[PDB]
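Data block below; observations after.
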Amino acid sequence: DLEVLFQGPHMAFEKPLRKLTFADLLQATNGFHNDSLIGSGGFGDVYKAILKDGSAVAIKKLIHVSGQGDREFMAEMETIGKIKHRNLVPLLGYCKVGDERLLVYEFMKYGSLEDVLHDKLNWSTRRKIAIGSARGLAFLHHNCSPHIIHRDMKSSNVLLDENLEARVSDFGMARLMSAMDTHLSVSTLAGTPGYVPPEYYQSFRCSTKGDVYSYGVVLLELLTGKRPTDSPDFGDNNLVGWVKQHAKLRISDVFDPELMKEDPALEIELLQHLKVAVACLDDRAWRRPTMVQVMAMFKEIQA
Amino acid sequence: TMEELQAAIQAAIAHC
Ligand SMILES: Nc1ncnc2c1ncn2[C@@H]1O[C@H](COP(=O)(O)OP(=O)(O)NP(=O)(O)O)[C@@H](O)[C@H]1O
């Protein structure tokens, strides 16, 4: 059953990035007030707000370091700033004045997957989330030239909009890799504990298969309902480690009680989705599927 | 390890 993978908005007809006034963002957030904050500390603070036109936005205010360039601002502007797809967060505008660098996303109703999955998601709903987030990443790797390597896929960087559909976000660490290359050399260790592929700890090189590892983790989170690290059941392990040792024993215990409880006849489909996740988490990068294959695994499971 | 795990999961669907 023949599927055309990418058929999202044609850029040429898209609303261009609006350059915004700092004063407007300043006012709309009440002087960047604390009760407007929705995200704190990581490379900036993110504030919920409604613009002059009624549009609900999230405004990321990037922290300016003395004697430094705006690398993270540019990373988003040169990547998510240039593309649109239903499984990517919409970057609506930006503010660049003096040393201020702000990024204005369309506001995604339910905030991040992490926020939701821990503090209502049924299977059908979670299935849709894994699929859409796979499509978003696939777009970055396969439908962009040069390719985009996200470098920080995690459940907090998967937003959920009105109809609970997945939107990959936070492009601050993203990098462009020529299609002729297989990897990009980076200067430092970047990524979130729980999600870093093994090879990133051996060599300062990122690649699309790097992103694919991190995706696998996000999929575990959906299947298990666990955080990627620091859960009491884990012990000396992470989510990845835990699922690994745990499975020789009783595989289906790994699954989230809430999904199992909803229906005992989805225990098989759940198991099949775990195969995808495990493939993505292969220690050998070359053996991991591309995100295009992951999507194909998903749609095979259904039929 | 991983492929052992993959086998385990295949048993599980079969062992349903
Ligand atoms: N467009 C948006 N719509 C709704 N919520 C958003 C949006 N953008 C960011 N957020 C929220 O802000 C949080 C994350 O902001 P962001 O800094 O982009 O990712 P973060 O990586 O998890 N920072 P950190 O946790 O320190 O690594 C998420 O939990 C969301 O709740």
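Don't overthink the numbers, they just go from 1 along the chain as shown.
For this deposited structure, the header notes the method as X-ray crystallography, 2.2 Å.
Placed from the backbone N, Cα and C atoms, the Cβ positions cover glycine too.
Annotated features, as they stand in Swiss-Prot:
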BINDING   A:38-46, A:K60, A:106-108, A:112-115, A:152-157, A:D170  ATP binding site
MUTAGEN   A:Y94 to F (Swiss-Prot position 945)  No effect on kinase activity
MUTAGEN   A:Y110 to F (Swiss-Prot position 961)  No effect on kinase activity
MUTAGEN   A:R126 to Q (Swiss-Prot position 983)  In bri1-108; brassinosteroid-insensitive dwarf mutant
MUTAGEN   A:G132 to I (Swiss-Prot position 989)  In bri1-301; impaired kinase activity and loss of autophosphorylation
ACT_SITE  A:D152  active site, proton acceptor
MUTAGEN   A:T182 to A (Swiss-Prot position 1039)  Abolishes peptide phosphorylation, and to a lower level autophosphorylation
MUTAGEN   A:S187 to A (Swiss-Prot position 1044)  Abolishes peptide phosphorylation, and autophosphorylation
MUTAGEN   A:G191 to D (Swiss-Prot position 1048)  In bri1-115; brassinosteroid-insensitive dwarf mutant, reduced activity and no interaction with TTL
MUTAGEN   A:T192 to A (Swiss-Prot position 1049)  Abolishes peptide phosphorylation, and autophosphorylation
MUTAGEN   A:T192 to D (Swiss-Prot position 1049)  Loss of kinase activity and brassinosteroid signaling
MUTAGEN   A:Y195 to F (Swiss-Prot position 1052)  Loss of kinase activity
MUTAGEN   A:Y200 to F (Swiss-Prot position 1057)  Loss of kinase activity
MUTAGEN   A:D282 to N (Swiss-Prot position 1139)  In bri1-117; brassinosteroid-insensitive dwarf mutant
>> Quick check on the mutagenesis positions A:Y94, A:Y110, A:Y195, A:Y200: which one has the highest count of other Cβ atoms within 10 Å of its Cβ?
In response: A:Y195
>> Less than 8 Å, Cβ to Cβ, versus chain B; work out which of the recorded positions A:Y94, A:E114, A:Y200, A:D282 satisfy that and list them by sequence.
In response: A:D282
> Ranked by the number of other Cβ atoms within 10 Å of their own Cβ, which of the binding-site residues A:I38, A:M108, A:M153 ranks first?
Replying inline: A:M153
>> Which recorded positions from the set A:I38, A:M108, A:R126, A:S187, A:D282 have a C-beta atom lying less than 6 Å away from ligand 1?
In response: A:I38, A:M108
> Hey, what's the Cβ neighbour count for A:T182 (mutagenesis position) at 10 Å?
Replying inline: 13
>> Among the recorded positions A:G41, A:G44, A:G132, A:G191, which residue has the fewest other Cβ atoms within 10 Å of its own Cβ?
In response: A:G41
>> Between A:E114, A:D152, A:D282, which of the recorded positions has its C-beta surrounded by the fewest other C-beta atoms within 10 Å?
In response: A:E114
